[PDB]
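J.: Structure provided below as structure tokens; questions to follow.
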Amino acid sequence: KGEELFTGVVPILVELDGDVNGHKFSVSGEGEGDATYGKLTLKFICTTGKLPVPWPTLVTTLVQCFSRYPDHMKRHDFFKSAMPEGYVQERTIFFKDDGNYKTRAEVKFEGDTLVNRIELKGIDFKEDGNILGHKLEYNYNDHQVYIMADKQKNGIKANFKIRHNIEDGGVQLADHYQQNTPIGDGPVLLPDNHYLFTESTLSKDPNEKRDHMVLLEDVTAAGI
């Protein structure tokens, strides 16, 4: 049972190597997750300088194994069942009337730490659009994630639409396509359709001079 690896507090490391329209950047994150309470506390920094995209656009890319699955839902927790070897998480994120991100990540244990190691490639962006022009508010509108089994890839899939507030009014749509497949060869829990509900709070560290994002989340699975 991979669920047994989440009965306490787990340190988290996130690493992202990114390229949007040829603008290279890297993000490092650290924090902890508590799947018993469905809680994440993370801080991310851009290690290469100024982040060339808005922090909110990276939230979904920057660990669904920390969702709180209530007792009656344990049999549907694909994410923990793939641990410790982990899973590959891939997305395409289409920003309406702008470019798209393609992401590939390994989510797995390295020793006692849960890592999320990501490659991100963004193409076809407007150099002064809402993304590369930094026209998005520093806040978040979460959206429910309808998880479906992807039995041919022995994993899961989802399609969900995130709304990013535009400065001075307006919404920028980010249409997320997601598929996850186990890294290990052992059996995993292929779930019935269900939701993940997340609540994200973005803040800043007054003492942090690097471009950064403090991120807290509640994450909960729900049936039907």
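The residue numbers of chain A are those assigned by Swiss-Prot, with the residues present covering 3-64, 68-229 sequentially.
According to its header, this structure was worked out by X-ray crystallography, 1.5 Å.
A Cβ is built for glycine as well, from the same backbone N, Cα and C atoms used for every other residue.
Annotations for this protein, taken from Swiss-Prot, read as follows:
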- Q69 to L: In RSGFP4; increases fluorescence and shifts the major exitation peak to 489-490 nm; when associated with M-64 and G-65 (MUTAGEN)
- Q69 to M: In Citrinine; leads to excitation and emission peaks of 516 and 529 nm, respectively; when associated with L-68; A-72 and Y-203 (MUTAGEN)
- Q69 to H: In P4; leads to no detectable fluorescence. In mut2.2; shifts fluorescence lifetime from 3.03 to 1.94 ns; when associated with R-30 and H-145. In mut3.3; shifts fluorescence lifetime from 3.03 to 1.88 ns; when associated with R-30; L-46 and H-145 (MUTAGEN)
- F99 to S: In alphaGFP/cycle 3 GFP; improves folding at 37 degrees Celsius, reduces aggregation at high concentrations, and increases the diffusibility of the protein inside cells; when associated with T-153 and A-163 (MUTAGEN)
- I128 to V: In EBFP2.0; shifts the excitation and emission spectra to shorter wavelengths and increases quantum yields compared to BFP; when associated with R-30; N-39; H-66; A-72; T-105; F-145; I-150; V-155; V-171; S-198; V-206 and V-224 (MUTAGEN)
- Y145 to A: In Cerulean; leads to improved quantum yield, a higher extinction coefficient and is 2.5-fold brighter than ECFP; when associated with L-64; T-65; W-66; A-72; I-146; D-148; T-153 and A-163 (MUTAGEN)
- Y145 to C: In mut1.9; shifts fluorescence lifetime from 3.03 to 2.74 ns (MUTAGEN)
- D155 to V: In EBFP2.0; shifts the excitation and emission spectra to shorter wavelengths and increases quantum yields compared to BFP; when associated with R-30; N-39; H-66; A-72; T-105; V-128; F-145; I-150; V-171; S-198; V-206 and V-224 (MUTAGEN)
- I167 to T: In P11; increases fluorescence at 475 nm excitation and at warmer temperatures such as 37 degrees Celsius. In Esmerald; leads to brighter fluorescence; when associated with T-65; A-72; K-149 and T-153. In VisGreen; leads to brighter fluorescence; when associated with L-64; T-65; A-72 and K-149 (MUTAGEN)
- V176 to A: In mut2.1; shifts fluorescence lifetime from 3.03 to 2.50 ns; when associated with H-145 and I-198 (MUTAGEN)
- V193 to A: In mut1.5; shifts fluorescence lifetime from 3.03 to 2.72 ns; when associated with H-145 (MUTAGEN)
- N198 to I: In mut2.1; shifts fluorescence lifetime from 3.03 to 2.50 ns; when associated with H-145 and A-176 (MUTAGEN)
- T203 to H, W or F: Results in significantly red-shifted excitation and emission maxima (MUTAGEN)
- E222 to G: Suppresses the 399 nm excitation peak, leaving only the longer wavelength peak at 475 nm (MUTAGEN)
J.: Which one is it: of the mutagenesis positions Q69, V193, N198, whose Cα lies the shortest distance from the Cα of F99 (mutagenesis position)?
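T.: Going through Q69, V193, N198 one by one, the closest to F99 (mutagenesis position) is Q69.
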J.: Of the mutagenesis positions listed here (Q69, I128, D155, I167, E222), which is spatially closest to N198 (mutagenesis position) when Cα positions are compared?
T.: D155
J.: Rounded to an integer, what is the Cα-Cα distance in Å between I128 (mutagenesis position) and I167 (mutagenesis position)?
T.: 19
J.: Is any of the mutagenesis positions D155, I167, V176, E222 within 10 Å of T203 (mutagenesis position) (Cα-Cα), and if so, which, in sequence order?
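T.: The mutagenesis positions close to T203 (mutagenesis position) (Cα within 10 Å), listed in sequence order, are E222.
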J.: Restricting the comparison to the mutagenesis positions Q69, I167, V176, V193, which residue's C-alpha is spatially nearest the C-alpha of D155 (mutagenesis position)?
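T.: That would be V193, the closest of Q69, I167, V176, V193 to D155 (mutagenesis position).
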J.: In the structure shown, with every protein chain counted, which of the mutagenesis positions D155, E222 has the densest set of Cβ atoms within 10 angstroms of its Cβ?
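T.: Sorting the candidates by Cβ neighbours within 10 Å, the top entry is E222.
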J.: Measuring Cα to Cα, how many Å separate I167 (mutagenesis position) from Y145 (mutagenesis position)?
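T.: Answer for this pair: 9 Å between alpha carbons.
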J.: If you measure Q69 (mutagenesis position) to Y145 (mutagenesis position) at Cα, how many Å is it?
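T.: On Cα coordinates alone, these residues lie 17 Å apart.
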J.: Tell me, by DSSP, whether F99 (mutagenesis position) is helix, strand or coil?
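T.: Once the DSSP labels are grouped into three classes, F99 (mutagenesis position) ends up as strand.
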J.: Which residues in the same chain, at least 6 apart in sequence, have a Cβ under 8 Å from the Cβ of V176 (mutagenesis position)?
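T.: Within the chain, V176 (mutagenesis position) has Cβ neighbours under 8 Å at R168, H169, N170.
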J.: In the three-state scheme derived from DSSP, which category covers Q69 (mutagenesis position)?
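T.: Reduced to three states, the DSSP call for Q69 (mutagenesis position) is helix.
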J.: Could you tell me which of these mutagenesis positions, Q69, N198, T203, has the greatest number of Cβ atoms within 10 Å of its own Cβ?
T.: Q69
J.: Could you give the Cα-Cα distance between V193 (mutagenesis position) and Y145 (mutagenesis position), in whole Å?
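T.: For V193 (mutagenesis position) versus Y145 (mutagenesis position), the Cα atoms are 32 Å apart.
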J.: Taking only same-chain residues 6+ apart in sequence, whose CB is under 8 Å from that of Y145 (mutagenesis position), what do you get?
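T.: In sequence order, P58, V61, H169, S205, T206, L207 meet the Cβ cut-off.
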